[PDB]
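Notes to accompany the following structure.
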Amino acid sequence: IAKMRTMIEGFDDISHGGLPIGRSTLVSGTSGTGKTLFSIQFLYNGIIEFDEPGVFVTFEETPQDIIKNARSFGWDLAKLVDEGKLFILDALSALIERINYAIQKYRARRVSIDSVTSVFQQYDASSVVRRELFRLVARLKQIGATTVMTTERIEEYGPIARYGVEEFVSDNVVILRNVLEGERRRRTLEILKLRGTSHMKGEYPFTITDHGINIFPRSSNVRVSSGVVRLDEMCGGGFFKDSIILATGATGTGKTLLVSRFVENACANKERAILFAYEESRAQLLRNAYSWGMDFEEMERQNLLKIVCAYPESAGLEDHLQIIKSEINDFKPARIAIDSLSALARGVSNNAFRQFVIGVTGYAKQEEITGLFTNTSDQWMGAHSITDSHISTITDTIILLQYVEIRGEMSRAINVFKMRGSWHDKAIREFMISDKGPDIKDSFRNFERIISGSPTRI
Amino acid sequence: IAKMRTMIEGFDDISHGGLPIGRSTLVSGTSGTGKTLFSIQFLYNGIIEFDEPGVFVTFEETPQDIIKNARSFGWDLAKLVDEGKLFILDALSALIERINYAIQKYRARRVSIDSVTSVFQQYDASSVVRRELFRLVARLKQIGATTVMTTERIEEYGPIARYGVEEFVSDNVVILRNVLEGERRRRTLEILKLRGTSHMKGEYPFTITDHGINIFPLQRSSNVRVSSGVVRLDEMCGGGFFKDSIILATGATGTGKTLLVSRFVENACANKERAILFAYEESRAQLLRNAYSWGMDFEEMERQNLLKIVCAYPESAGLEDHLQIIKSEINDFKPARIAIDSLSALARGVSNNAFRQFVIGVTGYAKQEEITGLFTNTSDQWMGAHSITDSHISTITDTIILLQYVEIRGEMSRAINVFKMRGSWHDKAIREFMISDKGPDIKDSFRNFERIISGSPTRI
Amino acid sequence: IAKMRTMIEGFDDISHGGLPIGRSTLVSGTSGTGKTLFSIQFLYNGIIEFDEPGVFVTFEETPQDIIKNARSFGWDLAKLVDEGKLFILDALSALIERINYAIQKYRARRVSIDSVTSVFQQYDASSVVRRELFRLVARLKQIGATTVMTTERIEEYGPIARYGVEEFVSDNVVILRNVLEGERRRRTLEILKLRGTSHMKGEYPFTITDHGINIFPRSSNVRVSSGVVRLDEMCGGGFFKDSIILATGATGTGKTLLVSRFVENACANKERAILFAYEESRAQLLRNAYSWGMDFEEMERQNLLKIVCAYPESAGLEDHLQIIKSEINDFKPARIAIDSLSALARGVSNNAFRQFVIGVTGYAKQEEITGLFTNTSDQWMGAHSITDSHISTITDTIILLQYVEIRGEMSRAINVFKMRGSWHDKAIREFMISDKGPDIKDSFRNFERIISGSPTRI
Ligand SMILES: Nc1ncnc2c1ncn2[C@@H]1O[C@H](COP(=O)(O)OP(=O)(O)OP(=O)(O)O)[C@@H](O)[C@H]1O
Ligand SMILES: Nc1ncnc2c1ncn2[C@@H]1O[C@H](COP(=O)(O)OP(=O)(O)OP(=O)(O)O)[C@@H](O)[C@H]1O
Ligand SMILES: Nc1ncnc2c1ncn2[C@@H]1O[C@H](COP(=O)(O)OP(=O)(O)OP(=O)(O)O)[C@@H](O)[C@H]1O
Ligand SMILES: Nc1ncnc2c1ncn2[C@@H]1O[C@H](COP(=O)(O)OP(=O)(O)OP(=O)(O)O)[C@@H](O)[C@H]1O
Ligand SMILES: Nc1ncnc2c1ncn2[C@@H]1O[C@H](COP(=O)(O)OP(=O)(O)OP(=O)(O)O)[C@@H](O)[C@H]1O
Ligand SMILES: Nc1ncnc2c1ncn2[C@@H]1O[C@H](COP(=O)(O)OP(=O)(O)OP(=O)(O)O)[C@@H](O)[C@H]1O
Ligand SMILES: [Mg+2]
Ligand SMILES: [Mg+2]
Ligand SMILES: [Mg+2]
Ligand SMILES: [Mg+2]
Ligand SMILES: [Mg+2]
Ligand SMILES: [Mg+2]
């Protein structure tokens, strides 16, 4: 069974090539899931890429509203209709002939019907829909062209369609969802079945942007600096270019301090760096940075640093990934920083969060970008948190900052927890922050049980 | 697709400009969600901000009741009668004509219909509803005017409309909710879809006030330092706190959080500065006594119109309501610094999602108006450090003042330490402090003591 | 919009004045929720207070049963009907006229219809109810008098009414619930909406008594004694008159011993004290008390002590509050004692329990009553329990009793954990119980980690 490329970032890989050619695919989903955007994008790409004439049979919506609505993604369907590339037919076998005729009249290969559930209210009786639904499908496959039928849904986790019979008639079934968990929406796509072919099972996180749908389905020995010389000595000559570093520690340990020095070092070597803030504001970050002896304002003036401040609770994880990607695709940094991951995990699912980290890490490694992500531990024992963290198994380097109470004084300690394919210092060296940055000193030799955060004289 | 500024506090940002031009927006919700209120506000602002002629089509309620109902928000009906900028049509295509007629009879632009679910009593079939709903939105778009059709729902988490078909006919869908979790209602508005445009997905906390709906959508940083009330505490923070900064004092029950809040507010009024104290644990009567027992006359500071106390039981109103109160109270008095006693009193019997959205708002607004916020929180463990790390609101704060009990020689002594100070140097020593009739007396730290963070140290 | 006072303890504050005048309020709820009791109480109060003639339109019930049923709250509707103050009309616009006529014939201002859901079985068809329901409402508001319509419900957390359309017709909606959680009923009232006015949102705990419905929506420096001189020295001269004391400790620490001495001290100063027991029985309490050297039997003979023994598992929290209040309103004590709160929290919700403590504390402070509540900790570390307790943040004084194992002997220790707006001793003094009460001795000076319950020689 040949598959027809839809040129939809993700769907191509999820459908193992695309949609079965000569057959009809059903895209069911609730209101605002993006059933019309998909059907349009399936046609547009078809004419904008392989130049394969395509017809869109409208119903509840008009040929003007569709074009005007398609303008949101910067598309000109009028020019596509002015060149006879696309045909929008306004709207019981009078339609089947009109489509069969129009298709042959414009030598069409890709058709989209949005929606059939609209023109079935006068029928109902469940079995009535089926018989009329089956006839259409047969009248399509007989013509020999591939389509993507649109169907309405009531529940996100209920019947496939409205009459729960359209799925058994259609050859391929794609379900568009928009689940609401914790007052936060999430668009997920899934291929229920693909008769006479293979596909990726389960749901995949997607978003809607000006580009349209965005379904989200080497190892060089080159070392880079972190901004701190002592830390580079502890990492056996700084981090790797194509590596993921992780700074985990208690609140106010110095995660943001290390990120500031990591971003500065990029801009100091005339290299672009993107800082994704989710805890502090640009105003505060600029002040805090300057207090340590770093002019972030200057770094933005040299077009070598871009601060992307935003609230984690605002947008969803799926959207946050689309932002970093787009922002990374535009500025094209040498190294990025996420401050922090703990701010993006609160009020989120462990499953939906794991997929975020995989994407950011994978993309960062795919574009050969040195990513330094931070994370605030939920326990006073940093080691316990790092071991309890499922994102710590994915990171290549782990910088652990731990509070150590010594002589009734809350001192701080830093240690390179792990360093993949590179020697690192295994000593828990103490450090003190000043008006110039970190000052990594010696490691507590005459103390025991320092991992608890409260050592004892040996 | 041109938008239409509804002038609704929040919706403008949530809708990325407002509602699509010459398009039909559906506002579904249960009874008491505020569909009619929203519908009135939409038109009201239209002919009181941009002079936009709009008509309100009624069905269940009459032109007098509606006009009388808007009297709770101080809105007169002189715009619909004397002025003639409004039009209340008392109440299948017999009405559509009148809508268009009146529209062109005042060069219309904004329309509001409440409710369209009530004009389908005769018809019980969903198919019929769609057909009539479809032709309505069709004509409307043909005329070219911003319509805000209002429908009703049965479940807060179920069908979009009563017949679950109106959402597919309408171009835009807005769902007003009023969820009840733990015998407490929560009004949340959400934009389901906006055909041919972008918007904020998911539901946003809103409240209904005398000004109507109050939707709450989700470089300064000066180095100017302010005093906390305690001299030694200012020396421990490297010259007092920051002006536009959030401070948090966590500790076991009876550690001295309220004592620190009392000096923070006193110091304000001492420099002829206004300070609002938000109480949620003790009452004014009690607070005045304890305050005076520490050597502070809060009654005096209230007499100088410099201090205000807003006592209220947490377990009564919703977090969104508390947020609306603080804002309004801060917008009225306009203080230099505020105090919340406490965040733990407002966290009990609330969701971590709903509670984190609160602190973000208060912190955000406090910093957005350059107000020094001293928030407190009673720790649920005897190891204060554990609780601070466990706290997902401890990362949000700029300064953290940790108070913790320390058993020494079979005596329950207390210790204070500046856990962290964002973009500032602070003392890293756990100095013991005592409380008396003059207030806190920060002493020295414990040199020959180990495992002090445990609450029960050992002689070194 | 003017509001009409219903003289219902609570509703006045929950409705911010009362019910919208010239409009109709809908009181929906299940069977036994108290829809008829409310409607009657709305009329009675109207004639017994502002003397505003009122008419009750009955249906399934008769004008005799209603009066006989109203006798339970000690009301004489016959005398109200014998004076032409109330009119009970026995029982499709023949009724609207009968009401419109009768109302004007008796110059009525308050009307009650129980129930409309009864006279709608022959109609049904959902939309039919609406049209007939809307007509009634319009025929009422036109007359210009305020009402409280009664409607039946199926589920406690489901449709507002039976046809789920009455809520959209009515101007104001009040829902009476009777939720069953853990084989225990709880009556909650709520104002869904109030068109053209403000109200308290969410549900409020209410009960039914002989008084009818019972919706439940200074700081002097005067010090009082606890019965123990050493404890008064540790509290800087005893507790405050308008203060809440809390005795938290492990089972058999001496909570009941301290409560006995606290109640005795009241009766010793010719002051009335109420002891609310929930763990031990009067028989046992009398014996235990006498064993320490206190004649509680004598204290009851002097009309200075009243023991209110009851089982927590019997009645609900809402009811327990109504008892203390009524019992406090009758005897009018100087100081009360709850033994204990831990007995009233088992098999209850943390939310429904927090509201109980607020009420008892608030009322105790409103009537200037010194309340000493006890609580049995669920851990061996008293400090951990006090910190973990959400009721410990509301109490003004916290007396912590902790078991301390010394020299293979289970000794006991007492300490004033906190004392609001008063100096207190910060020493963990040991104590031993004898045949005369508590003997607070010195504090363990040569021991460390005593808070664990198992110290160590220093
Ligand atoms: N340019 C854009 N930028 C951002 N978001 C957009 C943009 N255009 C559309 N959207 C979002 O994506 C959605 C796409 O709606 P679409 O018309 O595809 O809905 P549908 O699934 O066909 O629904 P219906 O059942 O009403 O036909 C919009 O409702 C909006 O939330
Ligand atoms: N100018 C300064 N001089 C000395 N120490 C400073 C200075 N500025 C900040 N610090 C120290 O740095 C700490 C904050 O570091 P940073 O904000 O990087 O920590 P973090 O762990 O990233 O914080 P958060 O918990 O907010 O994410 C402060 O608590 C303080 O102890
Ligand atoms: N001044 C006010 N202060 C506080 N709350 C108010 C005020 N005015 C109105 N409200 C609240 O807002 C509600 C307004 O009801 P509204 O008419 O907006 O409801 P609706 O969603 O249109 O209901 P319906 O199902 O009858 O159409 C009141 O019930 C009340 O809860
Ligand atoms: N006049 C006083 N003299 C001495 N100590 C006092 C005096 N007033 C209060 N205290 C001390 O202060 C404690 C209460 O301080 P404060 O109320 O500020 O603490 P908190 O942490 O806010 O407690 P809560 O858990 O009640 O909110 C008392 O337990 C006592 O130790
Ligand atoms: N004097 C009383 N003392 C205690 N409880 C009482 C007393 N009188 C009534 N009750 C309780 O309150 C309830 C009040 O019943 P009421 O007649 O108000 O029911 P209703 O909600 O109108 O129900 P229905 O749907 O049957 O009309 C009684 O069923 C009983 O449980
Ligand atoms: N006559 C007595 N002489 C000495 N000790 C006594 C005497 N009577 C009781 N006790 C001590 O008092 C303890 C009980 O005290 P009390 O009943 O007040 O404790 P409690 O903590 O309130 O109990 P509960 O856990 O049942 O609530 C007994 O375990 C015993 O050790
Ligand atoms: Mg569509
Ligand atoms: Mg940080
Ligand atoms: Mg309405
Ligand atoms: Mg306090
Ligand atoms: Mg009844
Ligand atoms: Mg006892």
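The numbering of chain A matches Swiss-Prot: 18-108, 123-248, 257-497, in order.
Even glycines carry a Cβ here, placed using N, Cα and C.
According to Swiss-Prot, the mutagenesis experiment A:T42 to S carries the following note: Extends the period of the circadian rhythm to 28 hours in reconstituted KaiABC complex. Decreased endogenous ATPase. Counting every protein chain shown, 23 other Cβ atoms lie within 10 Å of the Cβ of A:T42 (mutagenesis position).
Look at Swiss-Prot and you will find A:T53 tagged as Mg(2+) 1 binding site. Taking a C-beta cut-off of under 8 angstroms and a sequence separation of 6 or more, A:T53 (Mg(2+) 1 binding site) has the following same-chain neighbours: A:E78, A:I83, A:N86, A:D145, A:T181. The secondary structure of A:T53 (Mg(2+) 1 binding site), as reduced to three states from DSSP, is helical.
For A:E77 (active site, proton acceptor in CI (KaiC 1)), the same-chain residues lying six or more positions away in sequence with a CB closer than 8 A to its CB are A:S146, A:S149. Feature annotation from Swiss-Prot assigns active site, proton acceptor in CI (KaiC 1) to A:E77.
Among the sequence features in Swiss-Prot, the mutagenesis site A:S157 to P is noted as follows: Shortens the period of the circadian rhythm to 21 hours in reconstituted KaiABC complex. Increased endogenous ATPase. Higher CI ATPase activity, clock speeds up. Within the same chain, the residues at least 6 positions away from A:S157 (mutagenesis position) whose Cβ sits under 8 Å from its Cβ are A:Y194, A:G195, A:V196, listed in sequence order.
Close to A:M273 (mutagenesis position) in the fold, though at least 6 residues off in sequence, lie A:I453, A:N454, A:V455, A:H463, A:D464, A:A466, A:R468, A:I479, each with a CB less than 8 Å from its CB. Under its mutagenesis entries, Swiss-Prot includes A:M273 to I with the note: In kaiC8; extends the period of the circadian rhythm to 37 hours.
When secondary structure is read from DSSP and collapsed to three states, A:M458 (ATP 2 binding site) falls in the strand class. A:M458 (ATP 2 binding site) has a Cβ environment of 21 other Cβ atoms inside 10 Å. Annotation comment: Swiss-Prot describes A:290-296, A:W331, A:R451, A:457-459, A:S461, A:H463, A:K465 as ATP 2 binding site.
Annotation comment: Swiss-Prot describes A:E318 as active site, proton acceptor in CII (KaiC 2), evidence class a curator's inference. For A:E318 (active site, proton acceptor in CII (KaiC 2)), the same-chain residues 6+ apart in sequence whose C-beta sits under 8 angstroms from its C-beta are A:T295, A:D378, A:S379, A:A382.
Neighbour count (other Cβ atoms within 10 Å of the Cβ, all protein chains): 17 for A:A422 (mutagenesis position). Annotation of the mutagenesis experiment A:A422 to T in Swiss-Prot: In kaiC15; able to suppress the kaiA2 extended phenotype.
When the recorded positions A:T53, A:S157, A:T292, A:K294, A:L296, A:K465 are checked against ligand 8, A:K294 have a Cβ within less than 6 Å of one of its atoms. Cβ environment of A:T290 (ATP 2 binding site): A:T415 lie under 8 Å away, each six or more residues apart in the same chain. For ligand 7, the recorded positions lying close by, meaning a CB under 6 A from one of its atoms, are A:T53; the full candidate list was A:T53, A:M273, A:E318. The 10 Å shell around the Cβ of A:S461 (ATP 2 binding site) contains 18 further Cβ atoms across the protein chains shown.
Rounded to a whole value, the Cα-Cα separation of A:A422 (mutagenesis position) and A:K465 (ATP 2 binding site) is 13 Å. Checking the recorded positions A:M273, A:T290, A:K294 against chain B with a Cβ-Cβ cut-off under 8 Å leaves A:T290. Proximity of A:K294 (ATP 2 binding site) to non-local residues of its own chain (separation of 6 or more, Cβ distance below 8 Å) is seen for A:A286, A:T287, A:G288, A:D378, A:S379, A:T413, A:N414, A:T415, A:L440, given in sequence order.
The Cβ neighbour count for A:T292 (ATP 2 binding site), using a 10 Å radius and every protein chain shown, is 25. In this structure, the binding-site residues A:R451, A:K465 were compared by how many other Cβ atoms lie within 10 Å of their Cβ, and the smallest count belongs to A:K465. Here the CA atom of A:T42 (mutagenesis position) lies 53 Å from the CA atom of A:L296 (ATP 2 binding site). In the vicinity of ligand 2, defined as a Cβ distance under 6 Å, none of the recorded positions A:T53, A:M273, A:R451, A:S461 are placed. Proximity of the recorded positions (A:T42, A:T53, A:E77, A:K294, A:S461) to ligand 1: a Cβ under 6 Å from the molecule is found for A:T53.
Here the candidates are the binding-site residues A:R451, A:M458, A:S461, A:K465, and by Cα distance the one nearest A:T42 (mutagenesis position) turns out to be A:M458.
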